[PDB]
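Undergrad: Once you've had a glance at the structure underneath, I'll fire off some questions.
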Amino acid sequence: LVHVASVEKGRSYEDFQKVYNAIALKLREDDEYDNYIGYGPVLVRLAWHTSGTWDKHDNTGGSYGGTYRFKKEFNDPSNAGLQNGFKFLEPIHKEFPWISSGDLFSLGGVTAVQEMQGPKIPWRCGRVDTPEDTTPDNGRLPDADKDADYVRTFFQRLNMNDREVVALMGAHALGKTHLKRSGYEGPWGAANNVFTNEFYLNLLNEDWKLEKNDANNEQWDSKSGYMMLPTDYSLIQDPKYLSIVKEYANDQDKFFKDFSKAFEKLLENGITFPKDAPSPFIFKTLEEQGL
Ligand code: HEM
């Protein structure tokens, strides 16, 4: 199965910047969500989970088909809580019914990262909705209770290498774990709706204790009130990951650049872009537009 990007008919950069802007304005407006964290983090996670079902071996799953809209995928236990991101995007889709679902879910993530003062993420249009029977089964998203070997092997299926994995994990600066949603509780840091390299700094610099939470799962906790999942912590247990964590803790621009590449790649896995497709778009933030 080849998934060829097909530009929504007649649309160009300005159309998608209008969608960007509507997402960004609603992100600003709907600020109460999740104890005033706002929807940025869950939109980033929605983009990732709708992309991260991809299997490089047979091109099943991935962002192209926008299959999260079907009940098997929106009810994946691994996706618990993402319905909030979907509901956020609903009025956006109603205003711009021409955008594909995959394009909207992925654009939500780009918009969230950028509006949270993260790197620019080039974004390409052209995902096309595919039917219900193309929805990937549950179980393709990763477990959190595992070690570095798990993480490394997991991400090979998404064609990500060590640097790409450690960069992508930096998105765990954002938002928080919610006990009822996954069995883990707590934020990873203080700046959880501003995109920074704090995840790496906290991994290296907090004093972590291995504790059990109220769902009887182990997680790493600090006196500052932060947590790390076992898979996060694996990034400093494994010496290869550790080196990269230290790099990003010590170079914010490098983290931004590597995250941007890896996140675009994640959002584009499985899609074939014709030779004459438009170049990737780089959207202006609301701030850059004076909006
Ligand atoms: C080994 C890989 C990963 C594992 C096991 C993992 C696991 C988790 C878990 C358990 C949660 C908490 C869900 C909840 O209780 O609300 C979470 C939240 C989150 N993850 Fe991941 N994650 C991984 C990779 C990633 C990647 C690659 C990204 C995106 C680049 C990402 C972005 C997020 C965001 C932004 C949140 C916060 C969501 C919110 O506040 O609502 N994660 N992750």
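Chain A residue numbers are taken from Swiss-Prot; in order, the displayed residues are 71-361.
When the header is checked for method, it gives X-ray crystallography, 1.4 Å.
Positions of Cβ are set from backbone N, Cα and C atoms, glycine also.
The active site, proton acceptor annotation in Swiss-Prot covers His119. Natural sequence variation is annotated in Swiss-Prot for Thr120 to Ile, with the remark: In allele 2. Swiss-Prot documents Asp219 to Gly as a naturally occurring variant and attaches the note In allele 2. The heme b binding site annotation in Swiss-Prot covers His242. Record note (Swiss-Prot) on the mutagenesis of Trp258 to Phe: Substantially diminished activity. Taken from Swiss-Prot, the feature active site, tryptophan radical intermediate applies to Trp258, supported by experimental evidence.
Give me the structural setting of these features: burial, nearby parts and distances.
TA: The DSSP secondary structure for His119 (active site, proton acceptor) is helix. On its own chain, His119 (active site, proton acceptor) has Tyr138, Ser148, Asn149, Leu152, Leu211 as residues at least 6 apart in sequence with a Cβ closer than 8 Å to its own Cβ.
A sphere of 10 angstroms centred on the C-beta of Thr120 (variant position) encloses 33 other C-beta atoms.
Secondary structure at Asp219 (variant position), as computed by DSSP, is helix. Around the Cβ of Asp219 (variant position), a 10 Å sphere holds 10 further Cβ atoms from the protein chains shown.
The 10 Å shell around the Cβ of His242 (heme b binding site) contains 27 further Cβ atoms across the protein chains shown. In this structure, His242 (heme b binding site) is part of a helix by DSSP.
In sequence order, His242, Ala243, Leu244, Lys246, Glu268, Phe269, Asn272, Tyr296, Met297, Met298, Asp302 constitute the residues six or more apart from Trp258 (mutagenesis position) in its chain with CB-CB distances below 8 Å.
Under DSSP, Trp258 (mutagenesis position) is assigned to coil, being neither helix nor strand in the three-state scheme.
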Undergrad: Round to the nearest Å and give the CA-to-CA distance linking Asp219 (variant position) with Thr120 (variant position).
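TA: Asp219 (variant position) to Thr120 (variant position), Cα-Cα distance: 24 Å.
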